[PDB]
Amino acid sequence: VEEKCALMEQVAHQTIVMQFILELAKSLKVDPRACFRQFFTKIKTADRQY
Amino acid sequence: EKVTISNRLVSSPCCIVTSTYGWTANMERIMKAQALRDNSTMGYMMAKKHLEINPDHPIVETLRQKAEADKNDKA
């Protein structure tokens, strides 16, 4: 309700990463808590297309 | 998964298509048919497929007019 734009963007970021991690782990049948490194290396070097 | 009709065929009863997010035929084949494949998880993830029919080859028309008669046939 408070319409916190930077907070809202970061909320979208955190929820999308957690949802993606959970679906990837479930289809992957691996514990999500041990599935962050490939995501970090993909998103840290996320270029203009990515 | 899905079956539809499109504009890609002139003389083939049916053809097959891949998803918008999915490796094509040759890509999937070459990827899986190479050593150190590591198929444990990545193998069981890709290659979604669909289907299409041309409504021009009379074989499909006779098939449809046969299927409209019997709904549980054998052949």
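Residue numbering in chain B adheres to Swiss-Prot, whereby the residues present occupy positions 576-650 in order.
Method of determination (from the header): electron microscopy, 4.2 Å.
The backbone N, Cα and C atoms fix where each Cβ goes, and this holds for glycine too.
B:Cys590 (mutagenesis position) carries a strand DSSP state (E or B). Swiss-Prot documents B:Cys590 to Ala, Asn or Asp as a published mutagenesis change and attaches the note Reduced ATPase activity and client protein activation.
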Those residues of the chain, 6+ apart, with a Cβ under 8 Å from that of B:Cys590 (mutagenesis position): B:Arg583, B:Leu584, B:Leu626, B:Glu627
